[PDB]
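Asks: Could you have a look at this structure, given as structure tokens, before my questions?
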Amino acid sequence: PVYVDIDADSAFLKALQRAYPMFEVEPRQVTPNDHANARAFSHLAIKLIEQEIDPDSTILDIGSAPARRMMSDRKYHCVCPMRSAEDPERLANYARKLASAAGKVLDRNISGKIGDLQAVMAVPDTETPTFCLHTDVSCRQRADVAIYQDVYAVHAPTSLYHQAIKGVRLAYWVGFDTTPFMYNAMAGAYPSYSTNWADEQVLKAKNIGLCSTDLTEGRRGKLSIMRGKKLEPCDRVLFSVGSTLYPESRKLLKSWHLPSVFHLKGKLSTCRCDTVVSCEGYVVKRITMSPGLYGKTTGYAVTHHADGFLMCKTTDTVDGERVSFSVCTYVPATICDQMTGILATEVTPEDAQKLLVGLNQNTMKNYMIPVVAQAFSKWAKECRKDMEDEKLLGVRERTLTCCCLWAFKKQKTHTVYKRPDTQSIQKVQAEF
Amino acid sequence: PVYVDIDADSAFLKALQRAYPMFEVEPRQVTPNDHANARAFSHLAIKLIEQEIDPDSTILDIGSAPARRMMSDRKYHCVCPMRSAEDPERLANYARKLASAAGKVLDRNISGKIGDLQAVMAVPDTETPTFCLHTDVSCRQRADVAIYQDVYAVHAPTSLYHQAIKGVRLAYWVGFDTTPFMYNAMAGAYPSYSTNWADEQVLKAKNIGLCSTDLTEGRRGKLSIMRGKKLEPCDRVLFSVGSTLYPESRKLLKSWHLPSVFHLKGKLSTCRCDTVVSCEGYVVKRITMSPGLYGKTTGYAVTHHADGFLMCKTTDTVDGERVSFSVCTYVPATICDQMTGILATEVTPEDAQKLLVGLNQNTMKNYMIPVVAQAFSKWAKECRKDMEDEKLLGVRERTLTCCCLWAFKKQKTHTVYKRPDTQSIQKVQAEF
Amino acid sequence: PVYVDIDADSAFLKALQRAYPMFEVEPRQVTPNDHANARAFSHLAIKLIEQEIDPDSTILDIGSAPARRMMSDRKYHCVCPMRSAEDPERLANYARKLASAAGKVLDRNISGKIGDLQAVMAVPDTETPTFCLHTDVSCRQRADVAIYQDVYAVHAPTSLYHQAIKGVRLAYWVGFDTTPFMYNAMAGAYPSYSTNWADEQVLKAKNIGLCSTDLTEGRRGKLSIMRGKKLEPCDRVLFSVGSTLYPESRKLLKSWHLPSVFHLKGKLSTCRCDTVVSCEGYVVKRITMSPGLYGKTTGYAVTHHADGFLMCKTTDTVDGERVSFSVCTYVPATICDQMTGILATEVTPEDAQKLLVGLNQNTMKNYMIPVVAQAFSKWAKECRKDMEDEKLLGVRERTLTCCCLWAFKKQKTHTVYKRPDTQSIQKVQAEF
Ligand SMILES: C[S@@+](CC[C@H](N)C(=O)[O-])C[C@H]1O[C@@H](n2cnc3c(N)ncnc32)[C@H](O)[C@@H]1O
Ligand SMILES: C[S@@+](CC[C@H](N)C(=O)[O-])C[C@H]1O[C@@H](n2cnc3c(N)ncnc32)[C@H](O)[C@@H]1O
Ligand SMILES: C[S@@+](CC[C@H](N)C(=O)[O-])C[C@H]1O[C@@H](n2cnc3c(N)ncnc32)[C@H](O)[C@@H]1O
Ligand SMILES: [Zn+2]
Ligand SMILES: [Zn+2]
Ligand SMILES: [Zn+2]
């Protein structure tokens, strides 16, 4: 009987129950959290991890908040490298809770957790069995299972290797789906979790999920020192999960988009990465490690789309300058199935938006209805073009460019639309 | 009373109950598996195999996961050649299970399986009665029945001969239907199992089940070193069963499309291959083995279509380059029977898609709906052409090409549509 | 109380009950057999044969599987020539079953059947009372009744004479209706049994029951060594009953289309052939023997059509080459009676197909609806021409071709449509 701090009549509830069929999910709202869905998913993911693994095993959780691991009889190595700015306050709250139940609870090893804390504030390199202050690439504990809950700011292969050489055979990564970042989107949204994200180059946009601009009359533009001439995604992006900000990096996010099979080649030598939980943009990936190189890797990563996924071209204004960039999002499967019949023809963005609103009135958040409509209007258009320019079966028409090279014409692809029950396949680096 | 890890209200349930009338299939969902239908079908296939064969017989299963064979009183030779990269993790889980029930269960010969495991990790050539680490062409155990559960990456005649010389009289192959690869399709889908497969040449496509492309403006194409000038399916294909990747080969897949009667001719010398279970793209084939050469072989293989099967030409964009290739899929029999009345005429693909959507709103997955529409729109067109160009009865009009040869005009065949209650007959190699 | 391994709600059930009024047919599905109707008909045919004949008589069954004849107190001479490739496997299964009830059942003479088996695998010419390994024209057993269940690959007069000189007075042939093959059809279908059959020259066709072709762009045809110039049925045909292949010969199949009265003239010298069971393409014919020559023969064979029978010209593509050939099938009597009103006029194949589908939506299989429509569209057309070109009563207009010969004009006959309650009369050879 798992309890979730969400509304008793929230639409996400059902989806959550579909994501965790082995648990009886019951709502109990005690906080008007702006991102309660994320916390509920994280709670059920942790409960699933505890259920699925060995009860007698030390559990190290990378970059974790020690306050959340309370009331858990399982041994936890709450790794707190003290790197981020939020960590001192998390430790303060954890110490407050640890000092508030000295003679209240005894089965949760709190009596030894007090000693562990007193030890770690004596010598900075104090590797207590249950708590330490080091990064994941420097901790010396030798446990069996690793946990990365909402940990995106770290290189996945390096950390996985560092725990693999540390005896960790199982790793769990609970976090946002990394498929949008393998598509190189300038901005995107997880509407089911009230989450938005955007590259720093479009944080001053107008009509995206995470942006803020100013009223202007259409004056002369900035005498920019840099010409620009190109708007391409940069490494630094901003995540707004409710009203909370996280600065993330595209390289580190893509590092966690591990293929199904990959190799770890360092001092010690195959590994697997499978998506065991996937709900409306939040995923739980079960990585498992095994010493010795066995088999061979294709370097291919697969994402299965229960709901529709879109990455489309859209025109906005950044600081008042009209530009076009890519925006990604998720659309519920019911909406995608109801849109199949209409999308057989060329539909204008306005009619598509009106039909989408009619199907909504809310299954999907209205704030991203327009762009999706445009996406569909592009998709149904492009497919129609593929109807008109029917090529011969198995013939490529390439022109010899007066040299030893061959060139072809690339069509206009404005929308990438992964329908429900489809899969995105992306070539990724293996054999780290 | 067989229990299936599927939803309690899933549409596939009924089809599953229609595939195993001997059993009482009851749903019990404990995992949100992206490919639960595949595992349910495999489970019932194993149960059917166990019911239909001799209880007193050592049962060797080729390339099997030893964890699934637990709680089975029948003797199992779990052959684990340690070739793929997922196998060490399977052995780790199997050893965990074998060490977690030492004093718990005693009727499953686990006490002896522990000794077998400790034997196999002592000498690499330890052929224990219940476990060994060798390929199917090198193991020396002499049992009576062979099982190939989801084993596609092996040569069927070679493995069948190697087990026939080992005394194996019965072989079972549970896996995806191999008819699409005898048709040489570039890509295909088993929608009832959320499965999408594609040739490596078209993994960067736009609107197929297994693909992922990027947004482009229509720039100059790649200055390719190879001219191309032909798009034909290659040996390497990728399977996505839910969110799991499998690199398969066309030759080994076609090797398992055995004819009804074929001969094994080596050191020792008829064989039969029949499809005993067939459900919406997943088949269980019962190969029966017999020493000596008896009768004669036609070299013909037969596939019966309970549901409609389609392999049609479709135009997509691979890496932004517009090409045309073949895509195959299955369509429910109810849909095919409802489409029969209108397909007497020429119907545009848009009208076909709208009629398909009206008949769907879901019997079939919507992401396959458009292309099937195209297929039907092509098929109904081509049939109409055969109506217009009525030839004479038993006359072939071939022109003498000013030589001792004869030539004829080939018509445009863009769609192969095997309706329900039809059969595909393909000439394959016999007498290996 | 006969039990049939068919669905409890199958539409064939009623027809089966109409074909065996003396039995109580009850469904009991224990296998998802692709050709369960054929096996149910064979079971009831065998049981009807057993009921209708002398309980105290040795019953030799030609080319039979010995596993089927189990649980039958009647003495059986299961003749197994070992000619086909399926015989080692059926005998292996039979030995398994005989060895699995050595202390279970004792009223089925199994204790003596074990001795008979041990005898036949000692000397190859061991003619045991109940089992032997010889062809029907070499076995020396002298019994009273012969049974040919699904035995098409043998010459009817030769085998019938060979068992007539062996004292067999009664013979039963349970198999497929041979009327389509006396009409010399290139392809055909028994839809009620999911059965198709095609000549080897049209196995690469496009839109028939048993065919499989490939997508082509309409390129240059094969530089054939043979000119062709004629497409006529050949001796070798392929039968697909569900998903099982049988290579049959037209000569041996037509051999069993025996007339009502025929003579056997050899060393010993009338015989009768009557169709005692007929159901939707499956026939049980009762042949009765009498020594000596009595009466005289007309050489005429009669087939009574309870349901409509069609053989019509249709245009398809064999290996992409557009040709026209004959296709035969059966149509339910209700459909034919509903077809009578509108066939008084000329009806386009499209309208005929639409009205046929309206009458169907399934009484008849949809996959053969179009061609039948074409057939009807031709038939109602040709009849109309006979109405327009009204000749005189008893006058034959024939031109003297400047010689002692006379010639007439032959009309275009594209469809033969034997309506229900009609008979096909064919002149066949007698006095073998
Ligand atoms: C989201 S915050 C902590 C919340 C945590 N994900 C949870 O749900 O319990 C991410 C944390 O990762 C830690 N971190 C930063 N860099 C790290 C690294 N290189 N290795 C391990 N942890 C790190 C930071 O201290 C930061 O507090
Ligand atoms: C799908 S995985 C195992 C799962 C298995 N099909 C099951 O359901 O239990 C296929 C396995 O076949 C094994 N294999 C690969 N090549 C083989 C070969 N040549 N002979 C026998 N097994 C092989 C690999 O070790 C791989 O783990
Ligand atoms: C349809 S299969 C047997 C199944 C059998 N009719 C039944 O329903 O039980 C055809 C069989 O005819 C047998 N056969 C082939 N040639 C024969 C011959 N010349 N005389 C008698 N039987 C023959 C073969 O052994 C083969 O098994
Ligand atoms: Zn530590
Ligand atoms: Zn072995
Ligand atoms: Zn005999």
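Using the numbering of Swiss-Prot, the residues shown for chain C are 3-271, 273-364, 377-447, in order.
If you're wondering, the header gives electron microscopy, 2.8 Å.
The backbone N, Cα and C atoms fix where each Cβ goes, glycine too.
Just lifted these from Swiss-Prot, have a look:
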type	residues	note
DOMAIN	C:28-259	domain 'Alphavirus-like MT'
ACT_SITE	C:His37	active site, for mRNA-capping enzyme nsP1 activity
MUTAGEN	C:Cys417 to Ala	Loss of palmitoylation
MUTAGEN	C:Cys419 to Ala	Loss of palmitoylation
Asks: For C:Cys419 (mutagenesis position), just count the other CB atoms lying within 10 A of its CB, please.
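Replies: Total other Cβ atoms inside 10 Å, all chains included: 6.
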Asks: Using C-alpha atoms only, work out the spacing between C:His37 (active site, for mRNA-capping enzyme nsP1 activity) and C:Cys419 (mutagenesis position) and round it to an integer in Å.
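Replies: Spelling it out, the Cα of C:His37 (active site, for mRNA-capping enzyme nsP1 activity) and the Cα of C:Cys419 (mutagenesis position) are 57 Å apart.
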Asks: Quick one: give me the count of other CB atoms within 10 A of the CB of C:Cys417 (mutagenesis position).
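Replies: I count 6 other Cβ atoms within 10 Å of it.
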Asks: Note down the number of other Cβ atoms within 10 Å of the Cβ of C:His37 (active site, for mRNA-capping enzyme nsP1 activity), including every protein chain shown.
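Replies: So the Cβ neighbour count for C:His37 (active site, for mRNA-capping enzyme nsP1 activity) comes to 16.
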Asks: If H, G and I count as helix, E and B as strand, and all else as coil, what does DSSP give for C:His37 (active site, for mRNA-capping enzyme nsP1 activity)?
Replies: coil
Asks: Please report the three-state DSSP label of C:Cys417 (mutagenesis position).
Replies: coil
